[PDB]
Amino acid sequence: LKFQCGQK
Amino acid sequence: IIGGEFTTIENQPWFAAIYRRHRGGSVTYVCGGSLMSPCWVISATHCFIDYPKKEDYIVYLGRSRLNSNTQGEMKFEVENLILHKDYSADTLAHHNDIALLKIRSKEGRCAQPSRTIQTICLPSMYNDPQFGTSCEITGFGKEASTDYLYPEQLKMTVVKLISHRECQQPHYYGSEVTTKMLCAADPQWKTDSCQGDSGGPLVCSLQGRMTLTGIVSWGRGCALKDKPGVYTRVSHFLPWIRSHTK
Ligand SMILES: N=C(N)c1ccc2[nH]c(-c3cccc(-c4ccccc4)c3O)nc2c1
């Protein structure tokens, strides 16, 4: 629910 | 990419596709890139060198195909185009081949988080994976060095990081490769990046995260023996990046 760099 | 599998953007949600508009009606692909934060995309200065007119570039996020649409894709305008000062190319290599694009949507917004759009993580100051590491590269580039068209579906492949010592060997690239570049190849010289993949990411895991370790930059041929693909060493540009993404 917002960016989480690196997550697919 | 030579070799590789075809994928969808849900598998590379940080990949961005940059196209250029022409008067006459067409938009042609330029290079790939990655999303660092909501408003910033990173790519390679050589992609913009011959035509540094930011108003003629379009950046698309959430795209699995080259010329058709994907549901979920976002389109953007380049608000600030930052090329590297000290960018130089020779007969092969490009030095300081990293660039930043600040994206703005026609409504005045930056990227928003979905299942097809995500940021990739940066490495920490001069920290890299060890040679041997398998990283994956992605993009819409040639499939054979002889092709004159790019695939319509996104491809991906896995390559391993090699050391400078192996790359600077005389029968490879000698001194064309410097400490601010990285080399990556397939053990059996079967897959690699190629023309059309420039600006795209080289992602590996570092301390648990999926990190943008390199940017596709140059190479001699595609998937040739003892001619690895060369990438910009992002860990060595973090100062630069920071200075502009503050
Ligand atoms: N074998 C490789 N690892 C490789 C990777 C990326 C490449 N990109 C190119 C490339 C070749 C001609 C023109 C451009 C180009 C792309 C955009 C703007 C200007 C030139 C390339 O990126 N060759 C490449 C070769």
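What you see of chain B is 179-424, where the numbers are those given in Swiss-Prot.
The deposited model was determined using X-ray crystallography, 1.9 Å.
Quick reminder: no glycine exception, Cβ is built from N, Cα and C everywhere.
According to Swiss-Prot, the active site, charge relay system annotation covers B:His224, B:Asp275, B:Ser376. Under its mutagenesis entries, Swiss-Prot includes B:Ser323 to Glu with the note: Abolishes phosphorylation, proadhesive function and ability to induce chemotactic response; when associated with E-158.
The structure, with features from Swiss-Prot marked on it.
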{"residue": "B:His224", "record": "active site, charge relay system", "DSSP class": "helix"}
{"residue": "B:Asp275", "record": "active site, charge relay system", "DSSP class": "coil"}
{"residue": "B:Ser323", "record": "mutagenesis position", "DSSP class": "coil"}
{"residue": "B:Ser376", "record": "active site, charge relay system", "DSSP class": "coil"}
Entry from the recorded positions list B:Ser323, B:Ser376 having the most other CB atoms no farther than 10 A: B:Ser376
Surrounding CB atoms that lie within 10 Å of the CB of B:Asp275 (active site, charge relay system), all protein chains: 29
Where the C-beta lies under 6 angstroms from ligand 1, the matching recorded positions among B:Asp275, B:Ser323, B:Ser376: B:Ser376
Euclidean distance between Cα atoms of B:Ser323 (mutagenesis position) and B:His224 (active site, charge relay system), Å: 19
B:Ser323 (mutagenesis position) and B:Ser376 (active site, charge relay system), Cα-Cα, nearest whole angstrom: 14
Between B:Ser323 (mutagenesis position) and B:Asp275 (active site, charge relay system), the C-alpha gap once rounded to whole angstrom: 22
